[PDB]
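Single-structure report; data block below.
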Amino acid sequence: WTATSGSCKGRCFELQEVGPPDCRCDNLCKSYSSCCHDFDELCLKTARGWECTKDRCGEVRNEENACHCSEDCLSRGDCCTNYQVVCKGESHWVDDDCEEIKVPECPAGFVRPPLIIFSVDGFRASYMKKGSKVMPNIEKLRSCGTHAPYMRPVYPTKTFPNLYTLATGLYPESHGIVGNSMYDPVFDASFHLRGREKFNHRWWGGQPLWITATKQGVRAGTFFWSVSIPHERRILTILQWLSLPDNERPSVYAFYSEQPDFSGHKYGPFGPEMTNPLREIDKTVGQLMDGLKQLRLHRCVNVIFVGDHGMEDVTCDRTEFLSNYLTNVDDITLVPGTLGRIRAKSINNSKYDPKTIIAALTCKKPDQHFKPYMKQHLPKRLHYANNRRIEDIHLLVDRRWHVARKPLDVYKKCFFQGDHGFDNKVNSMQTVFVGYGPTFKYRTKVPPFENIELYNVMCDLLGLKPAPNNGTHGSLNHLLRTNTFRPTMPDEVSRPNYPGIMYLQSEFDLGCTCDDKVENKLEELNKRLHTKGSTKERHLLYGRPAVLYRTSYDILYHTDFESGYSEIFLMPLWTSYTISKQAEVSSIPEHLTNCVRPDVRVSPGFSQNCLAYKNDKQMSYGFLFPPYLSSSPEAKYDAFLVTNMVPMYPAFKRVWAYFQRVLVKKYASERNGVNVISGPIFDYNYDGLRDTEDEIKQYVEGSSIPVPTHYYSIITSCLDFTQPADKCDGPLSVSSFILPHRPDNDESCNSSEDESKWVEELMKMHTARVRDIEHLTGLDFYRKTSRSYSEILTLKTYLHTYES
Ligand SMILES: *[C@@H]1O[C@H](CO)[C@@H](O[C@@H]2O[C@H](CO)[C@@H](O[C@@H]3O[C@H](CO[C@H]4O[C@H](CO[C@H]5O[C@H](CO)[C@@H](O)[C@H](O)[C@@H]5O)[C@@H](O)[C@H](O[C@H]5O[C@H](CO)[C@@H](O)[C@H](O)[C@@H]5O[C@H]5O[C@H](CO)[C@@H](O)[C@H](O)[C@@H]5O)[C@@H]4O)[C@@H](O)[C@H](O[C@H]4O[C@H](CO)[C@@H](O)[C@H](O)[C@@H]4O[C@H]4O[C@H](CO)[C@@H](O)[C@H](O)[C@@H]4O)[C@@H]3O)[C@H](O)[C@H]2NC(C)=O)[C@H](O)[C@H]1NC(C)=O
Ligand SMILES: O=C(COc1ccc(OC(F)(F)F)cc1)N1C[C@H]2CN(C(=O)c3ccc4[nH]nnc4c3)C[C@@H]2C1
Ligand SMILES: [Ca+2]
Ligand SMILES: [Cl-]
Ligand SMILES: [K+]
Ligand code: NA
Ligand SMILES: [Zn+2]
């Protein structure tokens, strides 16, 4: 209850939110039904419109006007944005040549260049090129400032999760806004687009930029705008706030546009009706820049033009219905549309079973346009699992489709032609980034990057310490002229041991055999050299990975590969090897098919054993360095050491073998050699972060051999592929993946076919950043290169997306 009997006189868009039951006048009061009686009259003036005309010039101030063309308007801070153009012979900002802004040019009393965030809903990346004719203001920011060809949103590519990811630098799983619609089972409360629950603070995790600023003494404009406040009023309010006295003036501001998203839903991303909303956005950008120029701020303020997600063609007739798959359709609740989330309709129903739901949804129709997952088996690059608000069952919907529960949900709930929400690597969901200002670079294109990285840079722009977040601070330093953040590499926490030969063969009782009793200082001094590290600079091109937690592990050298072998997990944390363009693939000799060899550098007590794999009817084993790529028959024996073995389900050995036998060589052929680092990942609580040993839920039967949830590989080569991977003088090129280690290939509907028709497609879906592997393994890669640390941070955030 508000006593809406007070007045907004001189309080319009006040920056303190006064507490009930004084009446409110802030840009949010409408949404709370709490505005003073006279809010509309005083604060939402519209008389005479938004532009000065020739006859208004020098007018007598009339306070009823939406904006002013009188002589006192510059000092009152409330001229129409085109005042100087119309009345003082000035040019529009878009008509001025662009001129490098080397230093901030700010009025006296400004302590730092203000930051203005101009955010646009549904602004698809390809609008920058495709709409460029009708957006001259936006085109000027883009070509004169710093721009990326596109910016990757987070999953799901829905509005609330992405705008709040922009504000916090966090994945939705960590900030808690995991959809536009949510149920939280602990609160027992629902979050909806319509209604008052969504305003409650307990949904909103993390620390958004306006709170980070405020706590550090930087004042912030209010980020939220009621839908019915016209764009022109939002702009004039920002400019008014920029004329406040020094002690009252914010340093950071946001503008938000519901367009082009709003028309994109009705007309599709490229409908002919979309040209108007692009013109209109651009005209708003021009009003802002004209208004800044008037206040002498156009070479002082940093502007970010940034979208939340793109927009795809999606129509009612491209809907899949769960009623065509499930017999028990009324026992589930579905969150529907461009993603699916399924939970039980009632917790009192003990006949509910996720396994039979998943199975009824798996590979059931030839053209099926969604795929079911338990949330922990989603591609780790989505980081969409670690939150009680994300339902255990997830459907990843193909681009251009919806999923709904029953046909009656579509016709009695076409009505629309565009939507978004799909997988964040989809081209149509990509969005935009431009920075323009003294602190951004001049006419500089930067590579695509993810929206989780912007929060750190916004903090950098405002001299703030960011709250802990999912960006990699320093990865976007190349966007900035100054204010760069200079990180240092993390300190290694555990140092390796370098074991020599310490055990005789008969000390091992592992149930392993190898047909190897077949056998000079020519070929004998040479083998000693190889076990001491003599070929280590061929196979370890960027230094050893550092271990950033407390553990016990051994470096092991071999002719063809080097490994860091964990005595705690009984297998390598990492295995590093280089395959040149010239390398040849050989088969495993007949006699050596089941060969496993004790490693005389490593105690029986810290080794796996073959018996456990024999006794374990479900689990087999594979090798991290592939026997197929051995440099010689003799070197091949090294690949069968017990210390190169890792537990693998037969189903997963199909994927791994094809990767190792076919794909590594293919990559070495195309990239002019590749360095590969491979290893296991344990993430049983699906939090994106390395498990400690007491979190492991599965072992090889009768043993202490822990079973990985995933296997990773990082594949590096020279960005200039005229140089071979092992003699590369400049920037690197990387692709990586984190394959889920699963006992079936149910994910891959074509898997009964030959691996050439399905494995590479699985791997592409599970593409990852080196940074994703860092979090999952507690390792730090690329510690010894000739590149600057900032450039290495950017390489570690790279994602190879396989889109066109
Ligand atoms: C992406 O980046 C993010 C952010 O960096 C990473 O997420 C962080 O990762 C940490 C490890 O998972 C985690 O540390 C936890 O935190 C526990 C305390 O957490 C609360 O406090 C947080 C701080 O708020 C304040 O921030 C500043 C200082 O930074 C202050 O000035 C202000 O005053 C702020 O208020 C807060 O952020 C956090 O919020 C979460 O939970 C809220 C609901 O309660 C949500 O609103 C919000 O959205 C957050 O939700 C996410 O995170 C939680 C995990 O916290 C998760 O469950 C949700 O699903 C969701 O994903 C809290 O309010 C701390 O107590 C923990 O310590 C335990 O474990 C250690 C083991 O070493 C023990 O020492 C300790 O005793 C304790 O164990 C005990 O408790 C156990 C139960 O957990 C029990 O089993 C056990 O037996 C013991 O009794 C631990 O440090 C961060 O909280 C988390 N931060 C955020 C924002 O998510 C993320 O990892 C990155 N992702 C990737 C892939 O890299
Ligand atoms: O006023 C703002 C600006 O809010 C920020 C926050 C952070 C922010 O972060 C920053 F600054 F870093 F960009 C920027 C603007 N609003 C965000 C709007 C989204 N709304 C929807 O109703 C909605 C729901 C589903 C949709 N699908 N498609 N479009 C959709 C739109 C109303 C909200 C009002
Ligand atoms: Ca984990
Ligand atoms: Cl949602
Ligand atoms: K077995
Ligand atoms: Na299959
Ligand atoms: Zn939308």
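Here chain A follows Swiss-Prot for its numbers: 51-463, 468-573, 576-591, 617-885, in order, are the residues you see.
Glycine residues also receive a Cβ, built from the backbone N, Cα and C atoms like all the rest.
Features of the protein shown, as given by Swiss-Prot:
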type	residues	note
DOMAIN	54-97	domain 'SMB 1'
MUTAGEN	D171 to N	Abolishes lysophospholipase D activity
BINDING	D171, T209, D358, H359	Zn(2+) 1 binding site
MUTAGEN	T209 to S	15% of wild-type lysophospholipase D activity
MUTAGEN	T209 to A	Abolishes lysophospholipase D activity
BINDING	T209, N230, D311, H474	1-hexadecanoyl-sn-glycero-3-phosphate binding site
MUTAGEN	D311 to N	Abolishes lysophospholipase D activity
MUTAGEN	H315 to Q	20% of wild-type lysophospholipase D activity
MUTAGEN	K430 to A	Impaired secretion. No effect on lysophospholipase activity
BINDING	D764, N766, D768, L770, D772	Ca(2+) binding site
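Locations of recorded Swiss-Prot features on the structure.
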| residue | record | Cβ neighbours (10 Å) |
| --- | --- | --- |
| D171 | mutagenesis position | 21 |
| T209 | mutagenesis position | 20 |
| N230 | 1-hexadecanoyl-sn-glycero-3-phosphate binding site | 17 |
| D311 | mutagenesis position | 23 |
| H315 | mutagenesis position | 18 |
| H359 | Zn(2+) 1 binding site | 33 |
| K430 | mutagenesis position | 28 |
| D764 | Ca(2+) binding site | 23 |
| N766 | Ca(2+) binding site | 14 |
| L770 | Ca(2+) binding site | 14 |
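Within 8 Å of the centroid defined by the CB atoms of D171, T209, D358, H359, the record's Zn(2+) 1 site, lie the Cβ atoms of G172, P203, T207, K208, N212, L213, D311, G357, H474, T485, excluding the listed residues themselves.
Cα spacing between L770 (Ca(2+) binding site) and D311 (mutagenesis position): 35 Å, rounded to the nearest whole number. Per DSSP, the domain 'SMB 1' (54-97) is made up of 9 helix, 3 strand, 32 coil.
Nearest in space to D358 (Zn(2+) 1 binding site), taking C-alpha to C-alpha distance over the recorded positions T209, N230, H315, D764, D772, is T209. The binding-site residues listed here are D358, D768, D772; among them, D358 has the most other Cβ atoms within 10 Å of its own Cβ. Taking CA atoms as the reference points, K430 (mutagenesis position) and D772 (Ca(2+) binding site) are 15 Å apart. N230 (1-hexadecanoyl-sn-glycero-3-phosphate binding site) sits 7 Å from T209 (mutagenesis position), taking the CA atoms of both as reference points. Note: the 1-hexadecanoyl-sn-glycero-3-phosphate site is recorded as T209, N230, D311, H474; in the same chain, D171, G172, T207, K208, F210, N212, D358, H359, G475 also have Cβ atoms within 8 Å of that site's Cβ centroid.
For the pair formed by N766 (Ca(2+) binding site) and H474 (1-hexadecanoyl-sn-glycero-3-phosphate binding site), distance between Cα atoms is given as 29 Å, rounded to the nearest Å. Apart from the site residues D764, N766, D768, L770, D772, the chain places the Cβ of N436, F763, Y765, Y767, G769, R771, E776, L857 no farther than 8 Å from the centroid of the site's Cβ atoms, the recorded Ca(2+) location. Once the 4 unmodelled residues between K463 and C468 are set aside, the endpoints remain 12 angstrom apart, Cα to Cα.
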